[PDB]
Amino acid sequence: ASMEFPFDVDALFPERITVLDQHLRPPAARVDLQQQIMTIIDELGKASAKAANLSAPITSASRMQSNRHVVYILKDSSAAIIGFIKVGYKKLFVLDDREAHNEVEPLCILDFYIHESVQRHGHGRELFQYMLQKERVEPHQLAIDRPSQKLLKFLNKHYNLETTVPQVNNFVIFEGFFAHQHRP
Amino acid sequence: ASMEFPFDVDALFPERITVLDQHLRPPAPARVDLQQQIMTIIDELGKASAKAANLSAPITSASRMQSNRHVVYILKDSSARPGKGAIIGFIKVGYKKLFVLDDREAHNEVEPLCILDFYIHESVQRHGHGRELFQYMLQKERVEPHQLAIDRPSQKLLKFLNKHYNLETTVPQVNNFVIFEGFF
Ligand SMILES: CC(=O)SCCNC(=O)CCNC(=O)[C@H](O)C(C)(C)COP(=O)(O)OP(=O)(O)OC[C@H]1O[C@@H](n2cnc3c(N)ncnc32)[C@H](O)[C@@H]1OP(=O)(O)O
Ligand SMILES: CC(=O)SCCNC(=O)CCNC(=O)[C@H](O)C(C)(C)COP(=O)(O)OP(=O)(O)OC[C@H]1O[C@@H](n2cnc3c(N)ncnc32)[C@H](O)[C@@H]1OP(=O)(O)O
Ligand code: NA
Ligand code: NA
């Protein structure tokens, strides 16, 4: 039904979408609340890894505390958690079809999960659209870290994103990423 | 929910679990028309299963079925609630000649029943459907769980096999199939 936790998620996350950074700050004891948030991030990371068939999580409280990632968490309004998306700027070398490496630092989509029970009901788009508005980035400016097959379809459906230059580094970028690509 | 199709699934598959092989025989319109419906169902299930396990391509399809010794057990929705019927998921199995290391790393030529592909629609995962389907297959195949080899098990599947059949400790292999203590 969702990710259920043995504590008052509503009290902790009063908003439907909660944005947290490396500080994992409780929305306005400090210690007990913050521990609850770390548990949520740990469990979300595990669930996302099971979903994408990863042998280990790529998102955790520990990894959040030591990076400059931003996580957007979607709460179930029916007290449980429905899913999240994690983003961050990363220094990448991107190939440009003259086959040269270009050092860039785009916003990257790093991890993304919606509970199986409510996948394909528009919640992924809900979070993605919120993140786009908050980060003030256009979808074609993004790089995606190891997109899943579901995510590739999602990006093409909602944002008309079509891959551009194939990459060797497991990031994916789309038409519009390069300066000469700006068709409306 | 479930997987829906532009034809009457309940008429095509009268039974809760339908077992099909390379012949793609309609269960007890024209014959070829019903076979086309079956092929469509197998193709679509294969694609869904690949998306579910984050595979870059389907490992199950009508054409692949027709040219192999694989057997598919397809579970239809039997709910009293949902008008053309719906498919919940499937499991595909086949005997394969394998060379498996035992617990002394000695090589053993075996031909176990292998679990090759397995998928339950996301909307109803974790509701016991996979267990029902797995158990039906074991009974019809007359195989015990520890006697199975698993092709490239996903993380969800490893948890599933431990929970339901107490299959947890593996005997390490060099070849991407997985077997459990007790196989020998
Ligand atoms: C960089 C990364 O994070 S890679 C990891 C991405 N995460 C995963 O793959 C985990 C499993 N999947 C999920 O958690 C979700 O499906 C997400 C996050 C990929 C998408 O969120 P949803 O809530 O499922 O998407 P939403 O309902 O908003 O959009 C639906 C669209 O996504 C795509 N999509 C979602 N599920 C599927 C599916 N099972 N098969 C194919 N495409 C799918 C389709 O384009 C679909 O549109 P359609 O129904 O018209 O075909
Ligand atoms: C050889 C191959 O086929 S590898 C590919 C296997 N297929 C996939 O990974 C595709 C996606 N997953 C699925 O289609 C299904 O989850 C299956 C086929 C693995 C299992 O079917 P379900 O109908 O989900 O199983 P069922 O409800 O019968 O059993 C539940 C158990 O499976 C495991 N399981 C199911 N979903 C999850 C999950 N999201 N995270 C961790 N474990 C899970 C758990 O052990 C769970 O028991 P629990 O709820 O007490 O923890
Ligand atoms: Na999933
Ligand atoms: Na899945």
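All positions are counted from 1 along the displayed chain.
If you check the header, you will see the structure was determined by X-ray crystallography, 1.6 Å.
Placement of Cβ uses the backbone N, Cα and C atoms for every residue, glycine included.
Taken straight from Swiss-Prot:
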type	residues	note
BINDING	A:112-125, A:148-157	acetyl-CoA binding site
MUTAGEN	A:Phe93 to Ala (Swiss-Prot position 105)	Reduced activity
MUTAGEN	A:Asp97 to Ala (Swiss-Prot position 109)	Slight increase in activity
MUTAGEN	A:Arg146 to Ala (Swiss-Prot position 158)	20% of wild-type acetyltransferase activity
MUTAGEN	A:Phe171 to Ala (Swiss-Prot position 183)	Strong reduction in activity
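Using a 10 Å Cβ-Cβ cutoff, A:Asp97 (mutagenesis position) registers 9 neighbours. The recorded positions under consideration are A:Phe93, A:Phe112, A:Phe171. Their Cβ neighbour counts within 10 Å are lowest for A:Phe93.
Secondary structure at A:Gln149 (acetyl-CoA binding site), taken from DSSP and collapsed to helix, strand or coil, is helix. Here A:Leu155 (acetyl-CoA binding site) comes close to A:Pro139, A:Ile144, A:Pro147, A:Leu161, A:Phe174: these same-chain residues lie at least six apart in sequence, with C-beta atoms under 8 angstroms from its C-beta. In this structure the C-alpha atoms belonging to A:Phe93 (mutagenesis position) and A:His115 (acetyl-CoA binding site) are separated by 33 Å. Chain B comes close to A:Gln149, taken from the recorded positions A:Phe93, A:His121, A:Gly124, A:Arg146, A:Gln149 by a C-beta to C-beta distance under 8 angstroms.
Straight-line distance linking the Cα atoms of A:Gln149 (acetyl-CoA binding site) and A:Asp97 (mutagenesis position), rounded to a whole number, equals 23 Å.
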